[PDB]
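First up is the structure itself, then whatever we jot down about it.
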Amino acid sequence: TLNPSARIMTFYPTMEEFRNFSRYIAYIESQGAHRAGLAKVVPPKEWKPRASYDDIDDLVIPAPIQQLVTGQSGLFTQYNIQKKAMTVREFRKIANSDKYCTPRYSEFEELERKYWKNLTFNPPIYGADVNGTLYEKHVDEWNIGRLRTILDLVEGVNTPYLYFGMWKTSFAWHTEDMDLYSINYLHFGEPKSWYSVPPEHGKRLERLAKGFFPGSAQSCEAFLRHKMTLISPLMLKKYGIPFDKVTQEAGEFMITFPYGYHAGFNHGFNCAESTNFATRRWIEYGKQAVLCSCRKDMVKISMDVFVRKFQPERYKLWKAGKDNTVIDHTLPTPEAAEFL
Ligand SMILES: O=c1[nH]cnc2c(-n3cc(CCN4CCC5(CCc6ccccc65)CC4)cn3)nccc12
Ligand SMILES: [Cl-]
Ligand SMILES: [Zn+2]
Ligand SMILES: [Zn+2]
């Protein structure tokens, strides 16, 4: 009944609302935010995670990736080529050069058309998965480095990663590892555009992708976890896959929800910080997540600790294999009770 449209919702918390992260996640779920699989949270103007970003020029990007894209007719495969380490200074120079800078554009629709028309040409460099934070030590509100969710019970899923983008750099269709939530903050720079498929329609996307990449499907059941498959919004529209789009601007947060498929691209030189987190609602998703058998650096979490603590009644039944729980993607987290 809440957000029946499953459209991306935007939230504007006051400084008071913003102070308790986990409570605010529970609040947005009470509002139906989770149904779209992606939500935007604009922080109060007074909030800043770092005073300035002018001291990061010598920050090392250990493994930049040149993103080679192959395909046609809205279906593409992205291949990553690891390049040697570069500084933020060397990266920003390449990002803003004539070769790699953002093209001239009026409306977003124009930039998006240029993205889908040129993604296979002039492969850009993505300064992705840099272990680190740009948050100052004293920042207690929405600190990606120290979120303090139930995911902390596990103790690279709890650690922050930095992503230095340039025009046309992309993230392929995927859900988070272990079908967890994620938080993404755009520290500075040019926007980041996102596409999302509601969790309730996530199996329709997987079936479509399997139909298009049968070689990839037979090799690995969870082949989208490789984060190599790019599918244009027009292909999604053509095959009746429901989706929504949103542009994230500097100083805004994006939340991805369990089993929320998302993809997107960077408009130009930017920097985003990201991590995974959990709520009590996630435990069932973690228990039922279809994982990637083959690829290296694929995250796996032992669910045992979570079932023992939050589902003790179900522990023996689940470990036995008799746990037949069916996930209702429309239900908010149990923590959302105080708002319902
Ligand atoms: O703007 C974006 N850009 C890039 N990526 C995005 C994105 N996601 C990326 C992942 C995979 C992150 N994951 C971290 C741990 C790794 C880094 C290297 C390593 C080594 C061992 C184990 C794990 C890992 C693998 C990789 C998930 N979501 N979602 C939304 C937005 C973006
Ligand atoms: Cl800069
Ligand atoms: Zn993601
Ligand atoms: Zn695999």
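Note that chain A is numbered according to Swiss-Prot, with residues 7-161, 170-354 shown in order.
According to its header, the structure was obtained by X-ray crystallography, 2.4 Å.
The backbone N, Cα and C atoms fix where each Cβ goes, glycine too.
Swiss-Prot has this to say about the protein:
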DOMAIN    14-56  domain 'JmjN'
BINDING   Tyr132, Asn198, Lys206, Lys241  2-oxoglutarate binding site
MUTAGEN   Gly133 to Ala  Abolishes histone demethylase activity; when associated with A-138
MUTAGEN   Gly138 to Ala  Abolishes histone demethylase activity; when associated with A-138
MUTAGEN   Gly170 to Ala  Abolishes histone demethylase activity; when associated with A-165
MUTAGEN   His188 to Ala  Abolishes histone demethylase activity without affecting ability to bind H4K20me2
BINDING   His188, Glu190, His276  Fe cation binding site
BINDING   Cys234, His240, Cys306, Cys308  Zn(2+) binding site
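Secondary structure at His240 (Zn(2+) binding site), taken from DSSP and collapsed to helix, strand or coil, is helix. The recorded positions near ligand 1, defined by a Cβ under 6 Å from one of its atoms, are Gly170, chosen from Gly133, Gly138, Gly170, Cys308. The number of other CB atoms found within 10 A of the CB of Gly170 (mutagenesis position), across every protein chain shown, is 12.
Secondary structure of the domain 'JmjN' (14-56) per DSSP (helix as H, G, I; strand as E, B; remaining residues coil): 17 helix, 7 strand, 19 coil. Between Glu161 and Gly170, the deposited coordinates omit 8 residues, leaving a Cα-to-Cα distance of 10 Å across the break.
Cβ neighbours of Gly138 (mutagenesis position) (same chain, under 8 Å, six or more residues apart in sequence): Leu65, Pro174, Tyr175, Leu176. Listed binding-site residues: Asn198, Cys234, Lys241, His276, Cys306, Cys308. Those with a CB atom under 6 Å from ligand 4: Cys234, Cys306, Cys308. When the recorded positions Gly170, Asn198, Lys241 are compared by Cα distance to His188 (mutagenesis position), the shortest distance belongs to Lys241.
Between the C-alpha atoms of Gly170 (mutagenesis position) and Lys206 (2-oxoglutarate binding site), the distance comes to 23 Å.
The binding-site residues in question are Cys234, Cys306, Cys308, and the one with the fewest Cβ neighbours inside 10 Å is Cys308. Cβ neighbour density within 10 Å is lowest for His188 among the recorded positions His188, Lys206, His276. The Zn(2+) site is set by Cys234, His240, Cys306, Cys308; from the centre of their CB atoms, other residues of the chain with a CB within 8 Å are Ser233, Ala236, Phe237, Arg239, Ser307, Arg309, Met312.
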